[PDB]
Amino acid sequence: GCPXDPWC
């Protein structure tokens, strides 16, 4: 996913 947003 994305850093800070694993649900991106």
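Shown for chain A, in order and in Swiss-Prot numbering: 55-62.
Determined by solution NMR, according to the entry header.
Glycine is treated like the rest: Cβ placed from N, Cα and C.
Under DSSP, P57 (mutagenesis position) is assigned to coil, being neither helix nor strand in the three-state scheme. A mutagenesis experiment is reported in Swiss-Prot for this position, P57 to V, and the note states: Abolishes the very slow conformation equilibrium.
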>> Within its own chain, what residues at least 6 apart in sequence put their Cβ under 8 Å from the Cβ of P57 (mutagenesis position), listed in sequence order?
In response: none
